[PDB]
Amino acid sequence: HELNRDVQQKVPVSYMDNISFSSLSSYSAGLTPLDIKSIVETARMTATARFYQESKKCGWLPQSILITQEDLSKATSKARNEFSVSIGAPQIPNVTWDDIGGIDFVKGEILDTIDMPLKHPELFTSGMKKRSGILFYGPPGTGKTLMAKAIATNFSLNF
Amino acid sequence: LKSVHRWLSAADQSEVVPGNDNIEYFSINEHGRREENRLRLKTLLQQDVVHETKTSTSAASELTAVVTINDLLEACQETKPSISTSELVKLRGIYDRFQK
Ligand SMILES: Nc1ncnc2c1ncn2[C@@H]1O[C@H](COP(=O)(O)OP(=O)(O)OP(=O)(O)O)[C@@H](O)[C@H]1O
Ligand SMILES: [Mg+2]
């Protein structure tokens, strides 16, 4: 009802329940400073555009505007860059390099500093042991530019 | 750390509430690549709201942080200074009498 009421157009609007509210909740949303309204409206425009696209006597008319996860992904990625002054970055600057913890022992240990505060060993006290934060010599000549991004996408959630 | 690793060695598996990985019919694969997993996950997430933020695995106490001698002797040998200490016994030698 809130998505519809302002569109006077007789054809109704809806999402469809294949949406992943959990995949929105973090991967799609990061720090974003509310005004999620901007997201949902940006989607509603784009979804309506493809509807009026097919409205030109194309192969079928599903008789309702239907939002889709792809337009939410596009919308959120646009929202991170239309705010072009923003210093931030998306979560997924990384491909083919998904945290290959077996390629070497050191890769087998980067995961320590993330897996632990993910509370998988315990619901830690948040008030005793100093954090195993990493100060990376790593491969000194080259690598580092990639390294942090690679782990950050694949076992964490923003950069 | 030793106590935590013993505790983790107790918490070392999903001892309760295993994953409900029931497999439905092998759908008639006239087309597609039988990627049933994503559809099954979407269906189960929609129907059960597993992320309703109330259930917990609770395979261990999250408590009972036992402490014991058992690993303390991993002190082994300390990498201490003052294996050679002539400088520091000369430090005492400055106060051999009460002067300064
Ligand atoms: N171990 C590696 N395996 C594969 N490609 C690598 C590796 N190390 C570096 N590269 C290449 O270089 C990139 C990451 O290292 P890069 O040369 O950008 O670092 P850098 O600019 O020296 O880092 P820093 O941020 O410390 O200045 C990767 O995108 C890849 O193209
Ligand atoms: Mg660099």
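Numbers in chain A track Swiss-Prot; the residues on display, in order, are 635-793.
Note: Cβ is positioned from N, Cα and C throughout, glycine not excepted.
Per Swiss-Prot, the features are as follows:
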BINDING   A:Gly772, A:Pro773, A:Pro774, A:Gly775, A:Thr776, A:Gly777, A:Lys778, A:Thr779  ATP binding site
MUTAGEN   A:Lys778 to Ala  In PEX6pA2; increased amount of peroxisome-bound PEX6. Results in accumulation of PEX5 on peroxisomal membranes. In Amut mutant; abolished ATPase activity of the PEX1-PEX6 AAA ATPase complex
Restricting the binding-site residues A:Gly772, A:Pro774, A:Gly775, A:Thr776, A:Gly777, A:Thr779 to those with Cβ under 6 angstroms from ligand 2 leaves A:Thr779
A:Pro774 (ATP binding site) -> DSSP, reduced to three states, gives coil
Result for ligand 1 contact check over binding-site residues A:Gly772, A:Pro774, A:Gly775 with Cβ cutoff under 6 A is none
All chains considered, the count of other Cβ atoms within 10 Å of the Cβ of A:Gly772 (ATP binding site) is 14
With neighbours defined as other CB atoms within 10 A, the best-packed of the binding-site residues A:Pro773, A:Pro774, A:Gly775 is A:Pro773
The answer, for which of the recorded positions A:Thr776, A:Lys778, A:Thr779 has its Cβ ringed by the most other Cβ atoms inside 10 Å, is A:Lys778
